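Asker: Before I ask anything, here is the structure I am working with.
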Amino acid sequence: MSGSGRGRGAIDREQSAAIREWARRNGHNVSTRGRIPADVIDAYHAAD
């Protein structure tokens with residue numbers, strides 16, 4: 001989201017699966033696209 005200069009998103013708990021599901025939940029282009037977009041990770045973290 002936004003286009004943050006290294007927004008990052010690393011929690012010491014597994015978030016990667018949830019990022020993908022949250023992405024799917026929002027209808028983002030993940031799973032249909034390879035990897036997880038860092039911008040999507042950032043979006044996941046920014047999205048409250």
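Please read every residue number as a count from 1 along the shown chain.
How was it done? The header gives solution NMR.
Including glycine, each Cβ sits where the backbone N, Cα and C put it.
Swiss-Prot lists these features:
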MUTAGEN   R20 to A (Swiss-Prot position 84)  Loss of activity. Can form dimers but does not bind DNA
MUTAGEN   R33 to A (Swiss-Prot position 97)  Reduced DNA-binding, in fragment 66-112
MUTAGEN   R35 to A (Swiss-Prot position 99)  Reduced DNA-binding, in fragment 66-112
MUTAGEN   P37 to A (Swiss-Prot position 101)  No change in activity. Can still bind DNA and form dimers
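So where do these features actually land, and what's packed around them?
Answerer: All protein chains included, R20 (mutagenesis position) registers 16 other Cβ atoms within 10 Å of its own Cβ.
Within the same chain, no residue at least 6 positions away from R33 (mutagenesis position) has a Cβ under 8 Å from its Cβ.
Under the DSSP three-state reduction, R35 (mutagenesis position) is assigned to coil, being neither helix nor strand. Residue environment of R35 (mutagenesis position) contains 7 other Cβ atoms, counted within 10 Å of its Cβ in all protein chains.
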Asker: Looking only at Cβ atoms, how many others are within 10 Å of the one on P37 (mutagenesis position)?
Answerer: 16
Asker: What does DSSP assign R20 (mutagenesis position), in three states?
Answerer: helix
